[PDB]
Amino acid sequence: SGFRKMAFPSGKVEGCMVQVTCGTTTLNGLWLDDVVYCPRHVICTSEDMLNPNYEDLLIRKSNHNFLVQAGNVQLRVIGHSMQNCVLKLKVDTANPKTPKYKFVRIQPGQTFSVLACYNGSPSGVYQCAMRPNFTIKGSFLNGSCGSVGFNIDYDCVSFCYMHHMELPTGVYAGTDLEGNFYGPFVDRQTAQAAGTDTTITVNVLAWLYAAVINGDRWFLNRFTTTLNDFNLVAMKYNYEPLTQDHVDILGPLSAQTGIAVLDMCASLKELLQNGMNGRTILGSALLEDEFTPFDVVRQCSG
Amino acid sequence: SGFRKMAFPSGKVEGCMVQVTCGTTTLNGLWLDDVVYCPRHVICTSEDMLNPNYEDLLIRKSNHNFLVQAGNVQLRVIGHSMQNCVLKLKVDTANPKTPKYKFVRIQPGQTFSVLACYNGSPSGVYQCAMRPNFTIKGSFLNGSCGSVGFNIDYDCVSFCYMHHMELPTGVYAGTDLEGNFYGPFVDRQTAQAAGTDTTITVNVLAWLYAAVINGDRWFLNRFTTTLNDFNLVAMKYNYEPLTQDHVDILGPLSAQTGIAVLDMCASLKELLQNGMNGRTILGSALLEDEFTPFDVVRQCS
Ligand SMILES: *[C@](O)(C(=O)NCc1ccccc1)[C@H](C[C@@H]1CCNC1=O)NC(=O)[C@H](CC1CC1)n1cccc(NC(=O)OC(C)(C)C)c1=O
Ligand SMILES: *[C@](O)(C(=O)NCc1ccccc1)[C@H](C[C@@H]1CCNC1=O)NC(=O)[C@H](CC1CC1)n1cccc(NC(=O)OC(C)(C)C)c1=O
Ligand SMILES: [Cl-]
């Protein structure tokens, strides 16, 4: 068996998805209390998209321009307000299904679940990671914009992503729910590129810990390296630097397996230099970097 | 861009999961209308597992022996029946969150989502396939039994799997929602084992057509093949025989790309010969067999 990518159950977020229409632009909105959050580029007409001025484009629009649909119910808009790259629409009706939630901003390497929606209607959910180059590997088609990413901790939904655009190489970019982009992108029709991605070293080590715990142990060795020595080799193969923070965060998985992080690094050094040498780890021929230490401690240990 | 491993939104299933307790044994149940479906082995002690006589263990139970909990609300058992390896508990309260649903028995190679649950609490959603040896790959632990697999096509929930047990290789076995096992397995702790696992050939081809529609052609070649000559090679790599049905099934992905399915088979043959040479297809450096022809058409427009 493969140690599978697990998404959070999505039901708490499903009850929050509405359709937002502004002329001929239709995409997804997040309905929490009496406010609908959606990408501000729903106001853009197509000619505007080239070089838009959003502040003067919003003054121009008025409440009745925004058609909001929760299933077969029309929400009446009674307010609009911009916040960075998200549009907040005040509606007449609070969402009776509003879960406990906060807005958070995740760091690169951290994972979250995405609820892909089209026309305010949820389509699918999958687990992914904020890449070091602030993009996400995924699958979004036309009408996917306004789709959100989140973590669940007890009954509390942490919303961390709103989807905005596709890049070259079929990867994706969006904002937190306060409308701030992840990575050096802007909401215009313009030539934009992710630029060189790196592997998430701390996640790879976590996934080697997950492997050891599920009995896959062939890559272990007698050697231990050091941070400076490991980072020399990491830097070479396009691997995020490993910091003393990373070592500390892996501490639990270290003590639960008797494999000191710097021993496992020696293992990883040897997999980067010599390759997989014919074998697999948890059924994968590549080193997986989209499981965090927390993910591995959750799904596995617990 | 877009052809990645996606589960269905789990919300319609989350509102059905409950906890079922009999003695010291607690597992998950599925609450649709006024019935709770769960694995019948809920009525077994750690001891009865080797040779349980289910009819004998069940005749000795009363409705009040079954503690069913929908979060904090205790449901009242007012009836009980056994269908194959599933226990059906009648309760006094219909589930008001019951979606539109049906029970379906799937064929090996079919995909579905699994809502993994512990103690009636959903933990996670993941997408998988009925392997050809009628097992499932993933991660269920102590607590996961009675977790269910489903598809959601246009608001109708099709329940096709309920989790029962783990087999020595760390693969998983279970039943349809009528309590009939997928495969030749029994709800019993006797050393049984899975037939050898083969690659779902029709699914890999679907995925090669997916890579082409997404604008990736590096693996294509000038050759075609006979069906018979393709299976003679593919069996040598432990690939499932391809049938006329698989070829009929792939028709629309062929027509859409103008690559005949026997020309795609020719590519796969060479992929099997050569490996990837450090290249990747839609992001993976192994051939992906848990995406069906139907899954490809749905995630393409
Ligand atoms: C988003 O705006 C959206 O879904 N809008 C509604 C809609 C659009 C089109 C047709 C019907 C309905 C989309 C989502 C994109 C499109 C396909 N995959 C996605 O994830 N985002 C954009 O269209 C986005 C808007 C920009 C930020 C303001 N955009 C515009 C122009 C170009 C691109 N990218 C692009 O062309 O990507 C490559 C890979 C270069 C082809 C883009 O995402
Ligand atoms: C299922 O009943 C369950 O979820 N257990 C409830 C529970 C236990 C402990 C505490 C709280 C709640 C389990 C699920 C299994 C076990 C671990 N992984 C799984 O997917 N089902 C069984 O344990 C099952 C019951 C048998 C069919 C009637 N069973 C019993 C005994 C042995 C095994 N298999 C086993 O030992 O697996 C190997 C791979 C050999 C370790 C088994 O599945
Ligand atoms: Cl892989």
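Heads up, chain B uses Swiss-Prot numbers, so what you see runs 3264-3564.
Just so you know, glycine gets a Cβ as well, placed from its N, Cα and C.
The Cβ neighbour count for B:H3304 (active site, for 3CL-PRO activity), using a 10 Å radius over every protein chain in view, is 23. Under the heading active site, for 3CL-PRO activity, Swiss-Prot lists B:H3304 (among others).
Secondary structure from DSSP puts B:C3408 (active site, for 3CL-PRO activity) in coil. For B:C3408 (among others), the entry in Swiss-Prot reads active site, for 3CL-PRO activity, with the evidence type experimental evidence.
In the three-state DSSP scheme, B:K3353 (variant position) falls into the strand class. Cβ-based neighbour count (10 Å, all protein chains) for B:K3353 (variant position) stands at 15. Quoting Swiss-Prot on the natural variant B:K3353 to R: In strain: Beta/B.1.351.
Listed in Swiss-Prot is the natural variant B:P3395 to H, annotated as follows: In strain: Omicron/BA.1, Omicron/BA.2, Omicron/BA.2.12.1, Omicron/BA.2.75, Omicron/BA.4, Omicron/BA.5, Omicron/BQ.1.1, Omicron/XBB.1.5, Omicron/EG.5.1. Within the same chain, residues at least 6 positions away in sequence whose Cβ sits under 8 Å from that of B:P3395 (variant position) are B:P3371, B:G3372, B:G3458, B:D3460, B:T3461, B:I3463, B:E3503.
Swiss-Prot gives this note for the natural variant B:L3468 to V: In strain: Zeta/P.2. Under a cutoff of 8 A between CB atoms, and with a sequence separation of 6+ in the same chain, the neighbours of B:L3468 (variant position) are B:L3505, B:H3509, B:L3513, B:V3524, B:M3527, B:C3528, B:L3531. Under the DSSP three-state reduction, B:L3468 (variant position) is assigned to helix.
A Cα-Cα distance of 19 Å separates B:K3353 (variant position) from B:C3408 (active site, for 3CL-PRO activity).
The 10 Å shell around the Cβ of B:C3408 (active site, for 3CL-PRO activity) contains 25 further Cβ atoms across the protein chains shown. Listed recorded positions B:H3304, B:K3353, B:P3395, B:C3408 compared with chain A at a CB cut-off under 8 A give none as close ones.
In this structure the C-alpha atoms belonging to B:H3304 (active site, for 3CL-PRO activity) and B:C3408 (active site, for 3CL-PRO activity) are separated by 10 Å. Ligand 2 lies under 6 Å from the Cβ of the following recorded positions, listed in sequence order from B:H3304, B:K3353, B:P3395, B:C3408, B:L3468: B:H3304, B:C3408. In the three-state DSSP reading, B:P3395 (variant position) counts as coil.
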